[PDB]
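Q: Quick one: this structure, given as structure tokens, is what I'll be asking you about.
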Amino acid sequence: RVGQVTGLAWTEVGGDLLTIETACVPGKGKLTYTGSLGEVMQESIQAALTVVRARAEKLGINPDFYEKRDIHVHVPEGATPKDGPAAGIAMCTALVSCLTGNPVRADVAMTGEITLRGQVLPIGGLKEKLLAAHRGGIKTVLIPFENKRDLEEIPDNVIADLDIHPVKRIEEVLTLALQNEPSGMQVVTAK
Amino acid sequence: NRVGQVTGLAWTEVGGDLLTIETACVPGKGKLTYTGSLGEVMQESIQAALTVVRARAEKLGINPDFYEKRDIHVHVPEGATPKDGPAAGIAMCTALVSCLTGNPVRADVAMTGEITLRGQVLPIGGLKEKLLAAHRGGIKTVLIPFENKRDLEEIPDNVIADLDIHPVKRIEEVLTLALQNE
Amino acid sequence: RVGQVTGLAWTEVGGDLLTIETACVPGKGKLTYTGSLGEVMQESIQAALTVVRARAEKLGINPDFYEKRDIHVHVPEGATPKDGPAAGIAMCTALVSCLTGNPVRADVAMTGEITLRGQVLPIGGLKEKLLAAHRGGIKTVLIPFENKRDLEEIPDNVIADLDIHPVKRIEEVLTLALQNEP
Amino acid sequence: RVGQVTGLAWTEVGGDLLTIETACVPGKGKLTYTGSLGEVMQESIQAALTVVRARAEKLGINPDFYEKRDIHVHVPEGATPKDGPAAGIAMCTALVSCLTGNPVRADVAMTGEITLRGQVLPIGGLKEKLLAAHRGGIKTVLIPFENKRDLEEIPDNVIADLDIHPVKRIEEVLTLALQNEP
Amino acid sequence: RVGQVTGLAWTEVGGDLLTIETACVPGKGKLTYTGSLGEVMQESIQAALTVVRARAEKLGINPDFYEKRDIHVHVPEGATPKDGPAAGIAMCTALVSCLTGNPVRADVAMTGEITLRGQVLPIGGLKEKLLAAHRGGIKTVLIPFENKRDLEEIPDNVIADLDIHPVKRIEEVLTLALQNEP
Amino acid sequence: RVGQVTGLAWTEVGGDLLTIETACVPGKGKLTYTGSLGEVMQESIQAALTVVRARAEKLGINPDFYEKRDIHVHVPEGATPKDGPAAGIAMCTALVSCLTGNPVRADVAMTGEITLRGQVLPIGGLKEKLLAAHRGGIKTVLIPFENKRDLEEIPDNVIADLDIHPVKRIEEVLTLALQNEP
């Protein structure tokens, strides 16, 4: 569905998968985030939104339109403490979706810290995060290009059930996770 | 008369029981206020509840830009009782709808459950005492999270008999079921 | 401006007689409250204003009074800590009075927790509260309908001197407390 | 001394005299309070300001100053902690003088809690306050009418050179402290 | 665009030579202050501005400048805790110098607490402040007039090398500290 | 490449090679900074911003960008704590680059406290700072002029490797770090 993304980050309850939720209603341009989130995860949300605001042009998001919307990012399991930077790209994917009405591919999950430059930084506890995705029955799990080496210590079986896609840019995260090509118009050529 | 009210079942420092969720929606400028010795999780569930309504304003027959000149005060009575949790979520959501549409809530219904921005109802803990409270309170029908159905076998024989429980999964049900004209 | 009401609420030195003052001066819609007020008493002031807000028209008050009015609620004995919800109905009576010019009766005191729906809720320490009103020469006291059971424990002489009215809703409170129409 | 008043209010190093300062410069209506002020003393300033606002009309003050002027209340001895409500009437006097250009009389000091209704309430530690007025070279001292009984246990010599005026209302204070016709 | 004054005040390292900076670029009138400042020192900044604002035109400063200007006061060595009211006269001197373009002399250092009326109040730790100005090779030092006796405790070799000016009011410091006569 | 500057500052773990990021998208003048930054570092960002504002026209920047843009300064490693004023010049640089579009040299690292006057103050832990730049792969490192003495206590192996540029003012920092000419 739109605005809904499955992230993998640390939670009081160990640190499994997250059901990040966002809503883009008519407002003044205010940003709200809830779900028993720690400071680090909160700042990851603020960064994620700047990454979207600073790419609104190629994302189709109109600046005027934006200043007329209130954004609320909620991470259900409201009583569950959650923290860390790992939901970075998921937060960014959820916002893009919300402001563009573009659905989030099903059975897709993602983990990784996002920078302002759009870079996807490696996270910790990939093992736990993949096992959580496994048990959740997820299909496609996007991970930071820099955690590739961590896969090695992950049970082949688990690895067998996951369609792991290492990324390094949020541009890739968006293309894989979203349905409608998030960036620019499609040009078709022929040899 | 610009204020909805719905009986909810949520956690209180004096055992999670029966509460009257109140919501006023008066001439303002888009200000959200919430009182009632509310814990943080409960405070946040009030924010989730309001967003759900704002995302379906037109869908529910409410001015899509109603929030521009409308102030909203969410209070949960007996202001001295320390209370918390996401279980009053759907109740807060219903109250908001009632306040904004002028559509009255059935006084003989009670509800408990965590609400999601997508409108789904999540399961809650301490289901026994919640219903036990609705029973002691004299509630005819109670809405509960579909996921809490397995929770009903641990519910006392007389209360499950005394009460008309209706497991729900979404907020659409809750609203048609709880509103007097919906 | 500056409407006054004798409320009976909890102060650091137990239940006591309080003089609630409310200033409603020309402004921008800011609510200020002072007098060493605890968090719960602060929330009852907020609940009390949201109640006249939601009922401004029926009270003959301009529906957009808050848009250009500033409210200062001050409870004298500035150093004395106070808290609790028992002053709610009196805050609502003070606000109503300030905004409509209708003066508050003398020899009248009230105690009761206010809800957004306008229902008056039972408070505690009624004995200590009524003794205070008695020692202060109060003629008429307003208590919540559900505090009638607590009357049995009050000395007969105190009961005999005081003209006690158990009220259910805020409308009764204003009718009995305001010396004019409302 | 326009906007400068000598108030007798508690401080960490004792209940001596304080020189209240006020600046009401053109701005957008923001009120600043400084001088290591306690919460209670800070609220006494808000109380006093409201009093002036409610009577701006009768006090020859543009009852629209609230949004056109910036007010800064400072109490020198910057690092010295100060608190309590005993400086309330001095704050009000200080403010009125600032908004009207009406200077305050020399050799005058005042102590007393202020209410929004303009009533002057009794204060504590009178013995130390008046002692600080003596050494301060103060001629006239205004005190809460209800601190009159305190004058008894006060040394003859201290009283001796003091023109103590126990007042009941803020009007008495303005007329007694200000130089020009209030 | 940026005023700079060498003041003397208390730092985590003790009374030291401080460079008080002040930017006054275009804005809407927001006051910002940084440099690990304690509350007392922050309040002295607020007091120092109000003084300039209150003497705007006399100081040759376009009144209503605070309507189109932003002010940021920063005291370098951002990691070093700093506090006290002793840099007040210097804060006022950096502002005046910032808003008028009148340069401040580098061979001048000052210490003193500033009141709204413009009086300079005595400060503490005169010894370590003056010992610091000497080490830093400062030739002229402004100290509060009430601090003169204190000089008798500081060693004569240090004081003999310093051209010290005790000051009672802010005009004096602006006259002695500002390169070009204001 | 623009809005990204390599800096050397204190960090809990130890990797002093920080990558300061800045976004200056269209907004209404909102200042925000994240990355687990301590207070001194947050303030250093504040002084850096004011430095830019002061030299706006000189840098060819619109003198009213502060009200037409939203500034977000992030320092990747969201979880890693960072503090100190040593990233001040990196902040100013990243900031100037963002508002002008002028790319930043990827081979230049910098450390140093910045002041409003634009001067670069010495910093601490220079050995660890440079060692970080060494391994990290930086070829040019800008440092405070006054830190020149600290080099002698750092192995030749590392410094012989670096193109150390001691600086006194922000101008030389900008001309040296920005790709083009400020």
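In chain F, numbers come from Swiss-Prot; the residues present are 594-775, in order.
Looking at the header, which is where the method is noted, we find X-ray crystallography, 2.1 Å.
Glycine residues also receive a Cβ, built from the backbone N, Cα and C atoms like all the rest.
Heads up, here are the entries from Swiss-Prot:
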type	residues	note
ACT_SITE	F:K722	active site
MUTAGEN	F:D743 to N	No effect
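Looking at the shown structure, can you explain where the listed features end up?
A: Under the three-state DSSP scheme, F:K722 (active site) falls in the helix class. The C-beta environment of F:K722 (active site), restricted to residues of the same chain at least 6 apart in sequence and closer than 8 Å, consists of F:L601, F:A602, F:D609, F:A679, F:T704, F:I716.
In three-state terms derived from DSSP, F:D743 (mutagenesis position) belongs to a helical segment.
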Q: My understanding is the cutoff is Cβ-Cβ under 8 Å with a sequence separation of 6 or more in the same chain; which residues meet that for F:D743 (mutagenesis position)?
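A: Spatial neighbours, sequence-distant, of F:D743 (mutagenesis position): F:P715, F:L719, F:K720.
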